[PDB]
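Novice: I am attaching a structure below and will ask some questions about it afterwards.
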Amino acid sequence: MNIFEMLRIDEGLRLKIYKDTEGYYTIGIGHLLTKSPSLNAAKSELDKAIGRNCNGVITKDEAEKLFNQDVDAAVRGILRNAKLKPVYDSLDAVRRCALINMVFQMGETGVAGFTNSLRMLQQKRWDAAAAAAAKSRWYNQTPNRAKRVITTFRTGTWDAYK
Ligand SMILES: [Cl-]
Ligand SMILES: [Cl-]
Ligand SMILES: [Cl-]
């Protein structure tokens with residue numbers, strides 16, 4: 001299992017504009033288009049992001065190209081962030097993927113908000129980190145996804161995804 005396979009499971013793949021869990025216009029593999037209530041705003045974002053007039057529909061290749069960009073951006077973002085980098089550097093491979101997953105879903109700022117969880121991860125206190133992360137809006141809004149990511153942090157294995 002790898003980061004792409006993991007996120008493909010968590011996010012799914014849709015080739016037409018759709019609304020995410022929070023009601024936002026998205027496409028492909030979890031690619032947020034706009035927070036705006038406007039479908040026209042969504043279509044405009046999409047055309048800009050793809051480089052062609054898509055009329056709210058993309059190909060599989062196009063979805064995978066956005067996904068590659070998004071994963072790359074998440075990893076580089078982690079590496080540039082003063083609060084996230086040291087945690088990433090301290091973790092083993094599997095757990096690194098768990099962090100990239102979180103950043104992909106909530107952004108760098110959001111993840112950096114989990115102060116205590118990050119501290120616990122850095123100290124290798126797996127159960128404590130898991131318990132802290134569960135006390136969040138994130139966990140209450142998307143529990144199944146959260147539990148899979150938390151388990152990954154907890155065990156350092158891909159069990160939750162197999
Ligand atoms: Cl926390
Ligand atoms: Cl809570
Ligand atoms: Cl969920």
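If you go along the chain as it appears here, the first residue is 1 and each next one adds 1.
Method of determination (from the header): X-ray crystallography, 1.7 Å.
Keep in mind that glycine also has a Cβ here, set from the backbone N, Cα and C atoms.
Under its mutagenesis entries, Swiss-Prot includes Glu11 to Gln with the note: Complete loss of activity. Here Swiss-Prot flags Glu11, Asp20 as active site, proton donor/acceptor. One mutagenesis experiment catalogued in Swiss-Prot, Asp20 to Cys, is accompanied by this note: Nearly no effet on specific enzymatic activity. Quoting Swiss-Prot on the mutagenesis of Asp20 to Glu or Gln: Loss of 99% of enzymatic activity. Under mutagenesis, Swiss-Prot gives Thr26 to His with this note: Facilitates transglycosylation more effectively than hydrolysis; covalently bound substrate. Swiss-Prot gives this note for the published mutagenesis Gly30 to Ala: Almost complete loss of enzymatic activity. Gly30 to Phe appears in Swiss-Prot as a published mutagenesis result, with the remark: Almost complete loss of enzymatic activity. The enzyme is destabilized by 1.5 kcal/mol. Listed in Swiss-Prot is the mutagenesis experiment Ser117 to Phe, annotated as follows: 10-fold decrease in enzymatic activity. The annotation that Swiss-Prot gives for the mutagenesis experiment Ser117 to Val reads: 50-fold decrease in enzymatic activity. Where Swiss-Prot documents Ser117 to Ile as a mutagenesis experiment, the accompanying text is: 500-fold decrease in enzymatic activity.
Please go over these features one by one and say how buried each is and what sits next to it.
Specialist: Every protein chain shown contributes to the tally, and the Cβ of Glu11 (mutagenesis position) ends up with 20 other Cβ atoms within 10 Å. In the three-state DSSP scheme, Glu11 (mutagenesis position) is classed as helix.
Summarising the environment of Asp20 (mutagenesis position), the number of other Cβ atoms within 10 Å of its Cβ, over all protein chains shown, is 15.
Every protein chain shown contributes to the tally, and the Cβ of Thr26 (mutagenesis position) ends up with 20 other Cβ atoms within 10 Å.
According to DSSP, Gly30 (mutagenesis position) sits in a coil region rather than a helix or strand.
Listed in sequence order, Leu7, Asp10, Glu11, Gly12, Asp20, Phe67, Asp70, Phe104, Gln105 are the same-chain residues at least 6 apart in sequence whose CB falls under 8 Å from the CB of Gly30 (mutagenesis position).
For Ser117 (mutagenesis position), the same-chain residues 6+ apart in sequence whose C-beta sits under 8 angstroms from its C-beta are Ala129, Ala132, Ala133.
The secondary structure of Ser117 (mutagenesis position), as reduced to three states from DSSP, is helical.
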Novice: Cβ under 6 Å from ligand 1: which of the mutagenesis positions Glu11, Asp20, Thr26, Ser117 qualify?
Specialist: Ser117
